[PDB]
Amino acid sequence: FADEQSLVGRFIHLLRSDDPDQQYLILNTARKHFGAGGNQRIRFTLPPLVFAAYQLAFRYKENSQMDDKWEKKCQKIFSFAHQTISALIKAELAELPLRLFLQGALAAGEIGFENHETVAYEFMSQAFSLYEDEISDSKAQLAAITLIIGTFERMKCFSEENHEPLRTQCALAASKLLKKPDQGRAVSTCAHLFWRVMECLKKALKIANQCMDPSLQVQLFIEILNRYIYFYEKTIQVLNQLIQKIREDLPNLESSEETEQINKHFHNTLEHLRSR
Amino acid sequence: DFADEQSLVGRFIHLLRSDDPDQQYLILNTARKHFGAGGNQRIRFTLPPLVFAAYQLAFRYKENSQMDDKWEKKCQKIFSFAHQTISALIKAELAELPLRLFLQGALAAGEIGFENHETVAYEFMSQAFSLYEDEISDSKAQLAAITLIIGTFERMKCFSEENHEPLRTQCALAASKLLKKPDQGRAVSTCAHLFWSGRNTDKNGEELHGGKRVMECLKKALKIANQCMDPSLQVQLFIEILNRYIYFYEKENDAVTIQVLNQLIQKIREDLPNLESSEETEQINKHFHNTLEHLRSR
Amino acid sequence: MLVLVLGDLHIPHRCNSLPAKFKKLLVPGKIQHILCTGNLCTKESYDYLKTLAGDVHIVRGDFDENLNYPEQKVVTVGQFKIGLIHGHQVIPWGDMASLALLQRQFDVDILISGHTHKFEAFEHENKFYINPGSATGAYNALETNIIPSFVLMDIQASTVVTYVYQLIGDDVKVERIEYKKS
Amino acid sequence: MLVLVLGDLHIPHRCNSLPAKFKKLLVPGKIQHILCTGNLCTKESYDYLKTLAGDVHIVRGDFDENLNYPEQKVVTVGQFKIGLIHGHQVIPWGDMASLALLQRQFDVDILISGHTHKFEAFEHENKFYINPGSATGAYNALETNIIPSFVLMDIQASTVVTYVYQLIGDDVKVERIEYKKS
């Protein structure tokens, strides 16, 4: 149960062991009397057991110097973890086991055990299993995939011949955001996922020529005027003539509570974009 | 009607070519003012032949590759003027047909081998992905456009690395955009050729050798083979999968194996018997039965 | 049965018509059945072959103005079962096992192709496959030196004879390779 | 107004609660307004702060069980206008001009952040921006050596004073940097 899950946190804590395997066999006693709990009890106990197995893999990463099997015992965790994540895939949970897989991507990533990232790419595929075809809600689509983009911002661990297919497949998954401001904000960060580039912002410009809310695409233009700063400075004409377009469009919109604050944005962005 | 000026221009297609290429281009434009200032569907009937003339004028510029010198720039002059007149055929209620003229404008880009036409063809690829995407919904014409573009992307060898890989996937949007699964999955199945046979210029004329994603598209082809809700075609897709399991394995694609063949051929000692007995399945049997002769086992 | 097959006329979209030696050698009335693969782009391109015979059948190419053409249609006269397709859905053009395995899908024996604008034909896996090329000399991306050639063929019983007339340059080069249907 | 801000409690999803020195230093009743950025995952994590004060306001994080939390909400008491956000929609975490330009979009002065689990705060473009970190010591991908620290702050009139208590190891390191609101 839920209070049991907090006490599973106590079972993580008062019933850990510095030997990770003695913790693991009692994690298997936590599989015995407690991981044989049900479908909602194992919804309650197993992700902390996975968080235990996270920490057990981190205890194996704390056994990086005193143990030699700890990478394989991170993997002896990992497959057992993955099936325990799959034991929640069997337990009608796919949305939350994304995140544990997303952590299992990073648990493969941050530890770097043997064959970690292909299974994490399989976890990326498992993320693309557990995200890309079950979420029809656009908000739960967005905050998943943008965090997935946010983790793919942190997934530079993939080499440049393995980075691009998920880099397209998230941009594939960024297309499923049924509203274009959900798309383009992901798409703008998809342009940030490359590090060509600026055309994806012209795609985001084209996304901003597809939006229904006219100040919001100008807020997206503001975001474009935010986004035309970064990989520029890290494309040599657009800013002040579009600052002229904010001398243009921010007049020819609502002079509203957002947009006069966006005037107060723009005036203070005039304080910003006067880089002086 | 206005279709008089097909062969009438087609006669002048011959009767233009005897002159020098700019008096050709002059009396192109005077016929673009005598008769090609004819209307909106009249210019649909003369200007793509004038573009076909400009295609031959671009090929006269390639026939004046040693006669003239600025024939490359004269191509650049007329390719803008092509694209202009293709834009003047974009305004002629035509976006589906001027794809192909843009496609040939992309195919006659890379064929002459002169300057600047590739990004013009990429601008034409932008024009391809202008003139295709929003102007279509019929899944038959959606495919046959995009697979022709896929078929064009077989032969888009003039594209470099930064040009080939976005349009590797930019079509794979439109390949997957099709609301019917099979043709989309067949389009996806054609995209498996593009990861196998993607021609780029920085590899010294050779292809990209991108074999780390090809079988995965075949599992994606197997994935769309579970969304079709048409089982005799899905096993025909499985046959097409097996056809492509025939195809890639017998053409140096090292990622596929003999095991799934001798799985899927043995699947269809059941899955092909898992069909309603009619003109399809026993011919699909005699597909497989003679594919067993292709396997050197029958 | 003396039957004349053609393909890719491109009237008037790439090139005009047959050469003067060809319409000389292709007189009306001598043909029983006429098969056009695609790329006729007009209506008179069907009526020009309708002067030649009464059995003229065209499927849809890609440059076609007509939308009424079905894509595939199985036809049979005598002992031979043929299908007709233009060739633009062949991605790419020239695989050895593609035509051997597309044939057995519908259980035919003799295949006629097009859209590649290059003469190439041989025997493979108890079947004979034919690509005549471009009849009016239309351009392909793969072949720049376009040679137009027409092919008249004869079916009597389970054994075919062909007569390809290669107009390499301006002279008729007649070639012939036997085949017997199993 | 002595107000205590926190964030990323992760109860009990990553770590348990505050250290024993912290709940010693954070007695109930002393706080006027309580702002929690996100990651409380439960209900008693709100009631534990509801023992501390009556003005407790939480917006939605990403690990949150609650769906009732609005994302952004402008609040003001006295001379200061604050918004509260967790920080998971900050892609990535640490741009110099992102927080200077998100502030002027809604015309606020003082921003409180989270989700990055790292203490970092300074003054930029007439505004002061605050990232306390992880209060219960939860893990971030960017920071492995997680140091928990709490921040109690004071507003009297248009000039703030802060007291960050760095628990680097086990000892309280009190730091303080002035700021005056324009």
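Cβ coordinates come from backbone N, Cα and C, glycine included.
The mutagenesis experiment C:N39 to D is recorded by Swiss-Prot, whose note states: Decreases interaction with VPS35. For C:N39 (mutagenesis position), applying a Cβ distance below 8 Å and a minimum sequence separation of six or more within one chain yields C:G7, C:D8, C:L9, C:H10, C:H13, C:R14, C:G61, C:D62, C:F63, C:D64, C:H86, C:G114, C:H115, C:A138. When secondary structure is read from DSSP and collapsed to three states, C:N39 (mutagenesis position) falls in the coil class.
Among the mutagenesis entries in Swiss-Prot is C:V90 to D, noted as: Decreases interaction with VPS35. Under the three-state DSSP scheme, C:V90 (mutagenesis position) falls in the coil class. Neighbour density for C:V90 (mutagenesis position): within 10 A of its CB lie 18 other CB atoms from the protein chains shown.
Mutagenesis annotation in Swiss-Prot: C:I91 to S, described as Disrupts interaction with VPS35; the structure shown retains the original residue.
Listed in Swiss-Prot as a mutagenesis experiment, C:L152 to E is described as follows: Disrupts interaction with ANKRD27. In this structure, C:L152 (mutagenesis position) is part of a beta strand by DSSP.
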List of residues, in chain order, with Cβ under 8 A from that of C:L152 (mutagenesis position) and at least 6 apart: C:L2, C:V3, C:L4, C:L26, C:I31, C:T162, C:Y163, C:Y165
All-chain count of other Cβ atoms within 10 Å of C:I91 (mutagenesis position): 19
Mutagenesis positions (C:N39, C:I91, C:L152) in Cβ proximity to chain B, threshold under 8 Å: C:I91
